[PDB]
Amino acid sequence: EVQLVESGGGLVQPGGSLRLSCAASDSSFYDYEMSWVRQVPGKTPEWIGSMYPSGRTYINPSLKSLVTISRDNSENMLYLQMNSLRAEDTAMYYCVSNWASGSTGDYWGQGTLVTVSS
Amino acid sequence: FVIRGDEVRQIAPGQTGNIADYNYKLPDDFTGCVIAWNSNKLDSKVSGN
Amino acid sequence: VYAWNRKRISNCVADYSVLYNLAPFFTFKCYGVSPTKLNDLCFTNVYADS
């Protein structure tokens, strides 16, 4: 009934980092699997991170040892820290709760404005 | 679901495999149907998915 | 294949746990017995070929 997700954004900062963090409303989220999907026109499907409930995470084989994700439960807001920003990262990132193996009651957000261009 | 490649022949009573016994197991008394089709034109990335 | 070796295994306990060590360990089909329920049978002789 309420998303309260995908709150943030960034500007053109090549070679820097992004503090993109998307919280979650107070609900019955126990086995949630948050991820980040790009929405660049032409390349819709994209997987970046993983939020397995056991605490362990899986990074994509492309960006190996490039993106680090840490769990934070102080203010109920998930953090994400990445480095070595490329120039083709111009897309629209999302924090989808109902990832693959879902799509029955899947819901999305509005998007985080993140774009870089050298 | 999508297990991998062309290993869809492993979903059958009697046939054993790696993903057929560790990810999705089908019983020997299965009474149903099985559908499968590729998605090389729908789920395809220029650098891999 | 023609000059295949043959080793006799006897006077020991065959723990079928270290056998599952390789990733492409497929085509593990048993004829006469089942893949499971092997840790309780007490055979007489075991041969191994290559």
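Using Swiss-Prot numbers, chain B covers 400-448, in order.
Every residue gets a Cβ built from N, Cα and C, even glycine.
In the three-state DSSP reading, B:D405 (variant position) counts as coil. Just so you know, the Cβ of B:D405 (variant position) picks up 8 other Cβ atoms within 10 Å once every protein chain is counted. As a natural variant entry, B:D405 to N appears in Swiss-Prot alongside the note: In strain: Omicron/BA.2, Omicron/BA.2.12.1, Omicron/BA.2.75, Omicron/BA.4, Omicron/BA.5, Omicron/BQ.1.1, Omicron/XBB.1.5, Omicron/EG.5.1; complete loss of interaction with host integrins.
One natural variant catalogued in Swiss-Prot, B:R408 to S, is accompanied by this note: In strain: Omicron/BA.2, Omicron/BA.2.12.1, Omicron/BA.2.75, Omicron/BA.4, Omicron/BA.5, Omicron/BQ.1.1, Omicron/XBB.1.5, Omicron/EG.5.1. Within 10 Å of the C-beta of B:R408 (variant position) there are 11 other C-beta atoms, taking all protein chains into account.
The annotation that Swiss-Prot gives for the naturally occurring variant B:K444 to T reads: In strain: Omicron/BQ.1.1. Taking a C-beta cut-off of under 8 angstroms and a sequence separation of 6 or more, B:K444 (variant position) has no same-chain neighbours.
In the three-state DSSP reading, B:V445 (variant position) counts as coil. A natural variant is reported in Swiss-Prot for this position, B:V445 to P, and the note states: In strain: Omicron/XBB.1.5, Omicron/EG.5.1.
Within the same chain, no residue at least 6 positions away from B:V445 (variant position) has a Cβ under 8 Å from its Cβ. In this entry, B:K444 stand out among the variant positions B:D405, B:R408, B:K444 as having a C-beta under 8 A from a C-beta of chain A.
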